[PDB]
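Chemist: The structure under discussion is supplied below as structure tokens; questions concerning it will follow.
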Amino acid sequence: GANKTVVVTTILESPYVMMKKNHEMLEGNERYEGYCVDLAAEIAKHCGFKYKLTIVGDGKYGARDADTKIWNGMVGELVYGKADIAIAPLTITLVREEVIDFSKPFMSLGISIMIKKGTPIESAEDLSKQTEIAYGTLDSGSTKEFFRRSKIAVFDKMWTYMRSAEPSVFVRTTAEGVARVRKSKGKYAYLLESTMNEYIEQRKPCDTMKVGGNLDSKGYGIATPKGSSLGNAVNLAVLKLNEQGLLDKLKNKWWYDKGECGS
Amino acid sequence: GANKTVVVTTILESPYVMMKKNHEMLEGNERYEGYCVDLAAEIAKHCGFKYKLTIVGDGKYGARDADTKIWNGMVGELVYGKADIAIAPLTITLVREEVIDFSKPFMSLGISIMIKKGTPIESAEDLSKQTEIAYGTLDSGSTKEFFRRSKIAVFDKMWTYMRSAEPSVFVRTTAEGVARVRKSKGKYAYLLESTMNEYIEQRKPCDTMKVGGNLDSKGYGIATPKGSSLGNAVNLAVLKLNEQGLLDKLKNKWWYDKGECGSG
Ligand SMILES: CCn1nnc(O)c1C[C@H](N)C(=O)O
Ligand SMILES: CCn1nnc(O)c1C[C@H](N)C(=O)O
Ligand SMILES: [Cl-]
Ligand SMILES: [Cl-]
Ligand SMILES: [Cl-]
Ligand SMILES: [Li+]
Ligand SMILES: [Li+]
Ligand SMILES: [Li+]
């Protein structure tokens, strides 16, 4: 049929999508800026579609409820037909690949540790062998699932602690995790993906640090409902944008050119 | 060949695929060892297929010949129906994605610079601003195409130099490029992917090193002919092996540092 506006699900997560300064008097896509706003414009230009950015209603990346088997977050929006594409820092995982389609990755990353500067932790093993410093992950996504599924002793030990810790060590948004690190006087460390950790390290008051090696190696993909005809063109666009240097330019723009912690 | 046997095309490139010691008295898949040999076994077990390892006849990764329009290398063996899958350090690129299918990546890497130790080069920008030290890439693959297509000033300047350099700076195999670095007394530098550069730096004769940051960020994928029924299961197997930690285990095994250079 005739062209329809493509509904893009995404998540309010700096620097991927952020409210523009004057958003209160703006409408539609003009309300937003960021890495994924720019990426959406490039993908749409290369693929020849018009689109509307829509923030995921529940604020989540996406996980499947073990009891009901219902998917939430951006994954759920695609699975249940509420959006046509997700353009967000959404990790390619096996359980998600089984239910939605993904482009080849537009960014490479791994789980990492965020500390308040001066915290005496250098590794996941360090966290797992002490109890003074609490630690947790984001809810409803790939990082929490990594710990729940790991057979590696250090990560099983960490999961066994986190799942039963009181008060809860899990957070609903990345921003809540950052605040918990910043306000906890060294007594909370946050487990999150490396490029988000790197972003926060460039933001005032410049009081957090990424420590240790990444725990894994994976990627973000542009996601579509399984079998959607949009997937092929979107994937070719991702590969072209990578090869032309545009994805590197966008990371540099939003992470480093705009950094607040010096040169 | 035998029914139900998946023909795997791969390439001799250490430590991905190597001839075992005394391979002359071995047969079939047992002749070979390395990261991609182990990966092929893991993929085949997860997907439930028997397979035959074959070394690509022309020794190339794969590009589309500018004149004849014919794909060569492992890509060509898939395109023309000679192999059923490629399991190799084969880079996922746009031009290849248009003609073959790829899994999600099993390894992440980028183009990098190999110098003979002591060469006064620290970056791609350094190479681009001088002419005493020649530099080049492998023929018939993703690294050459990267420079040919790039509009980034430094990389465009490097391409303009490399494409007309005499004698030619392009090499037929990674081994030829490394040998040329070693024998050129600092006057040749080689552009090759990072994981290989790192493997070579930690081994005798301990005379090369990786310098500068990676020039790009990309991945190796398992390739199948476009539309092949094998692709879906192979992709899920790559993701499962990554999530189980097995790809990291394989990397750590085949890049294990026994201390050939320094302390280990
Ligand atoms: C900024 C994204 N992010 N940073 N840390 C975590 O855990 C996430 C979410 C993850 N990419 C997902 O798809 O669940
Ligand atoms: C070990 C592989 N490699 N190291 N440097 C280059 O250029 C290559 C080949 C490349 N992965 C291709 O698919 O063409
Ligand atoms: Cl460089
Ligand atoms: Cl430029
Ligand atoms: Cl290991
Ligand atoms: Li999928
Ligand atoms: Li066969
Ligand atoms: Li393809």
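Easy rule for this one: first residue shown is 1, then count along the chain.
Note that Cβ sites are derived from N, Cα and C of the backbone, with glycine treated the same way.
From Swiss-Prot, for reference:
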BINDING   B:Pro89, B:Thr91, B:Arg96, B:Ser142, B:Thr143, B:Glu193  L-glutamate binding site
MUTAGEN   B:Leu94 to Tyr (Swiss-Prot position 504)  Promotes dimerization. Strongly reduced desensitization
MUTAGEN   B:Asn242 to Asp (Swiss-Prot position 775)  Increases rate of desensitization
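Set these features in their place in the structure for me.
Modeler: Within the same chain, the residues at least 6 positions away from B:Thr91 (L-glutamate binding site) whose Cβ sits under 8 Å from its Cβ are B:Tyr61, B:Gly141, B:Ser142, B:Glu193, B:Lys218, B:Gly219, B:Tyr220, B:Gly221, listed in sequence order.
Cβ environment of B:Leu94 (mutagenesis position): no same-chain residue six or more positions apart lies under 8 Å away.
The DSSP secondary structure for B:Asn242 (mutagenesis position) is helix. Proximity of B:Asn242 (mutagenesis position) to non-local residues of its own chain (separation of 6 or more, Cβ distance below 8 Å) is seen for B:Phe106, given in sequence order.
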Chemist: Compile a sequence-ordered list of residues in the same chain as B:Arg96 (L-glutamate binding site), six or more apart from it, whose Cβ lies below 8 A from its Cβ; state 'none' when nothing qualifies.
Modeler: B:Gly62, B:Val75, B:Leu90, B:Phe102, B:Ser142, B:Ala223
Chemist: Near chain A: which of the recorded positions B:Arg96, B:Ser142, B:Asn242 have their Cβ closer than 8 Å to one of its Cβ atoms?
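Modeler: Among the recorded positions B:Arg96, B:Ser142, B:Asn242, the ones whose Cβ sits under 8 Å from a Cβ of chain A are B:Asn242.
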Chemist: Rounded to a whole number, what is the top Cα to Cα distance in Å among the residues the record ties to L-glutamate, namely B:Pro89, B:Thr91, B:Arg96, B:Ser142, B:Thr143, B:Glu193?
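Modeler: It comes out at 17 Å between the most distant Cα atoms.
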Chemist: Just to be sure I understand the packing, how many Cβ atoms besides its own are within 10 Å of the Cβ of B:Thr143 (L-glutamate binding site)?
Modeler: 23
Chemist: Same-chain residues six or more away whose CB lies under 8 A from the CB of B:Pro89 (L-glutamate binding site)?
Modeler: B:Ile11, B:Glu13, B:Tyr16, B:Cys36, B:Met107, B:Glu193, B:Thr195, B:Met196, B:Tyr220
Chemist: If you draw a 10 Å sphere around the Cβ of B:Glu193 (L-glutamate binding site), how many other Cβ atoms fall inside it, taking every protein chain shown into account?
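Modeler: The answer is 23 other Cβ atoms.
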Chemist: Within 10 angstroms of the C-beta of B:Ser142 (L-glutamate binding site), what count of other C-beta atoms is obtained when all protein chains are considered?
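Modeler: I get 24 for this one.
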Chemist: Tell me whether B:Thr91 (L-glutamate binding site) sits in a helix, a strand or coil according to DSSP.
Modeler: strand
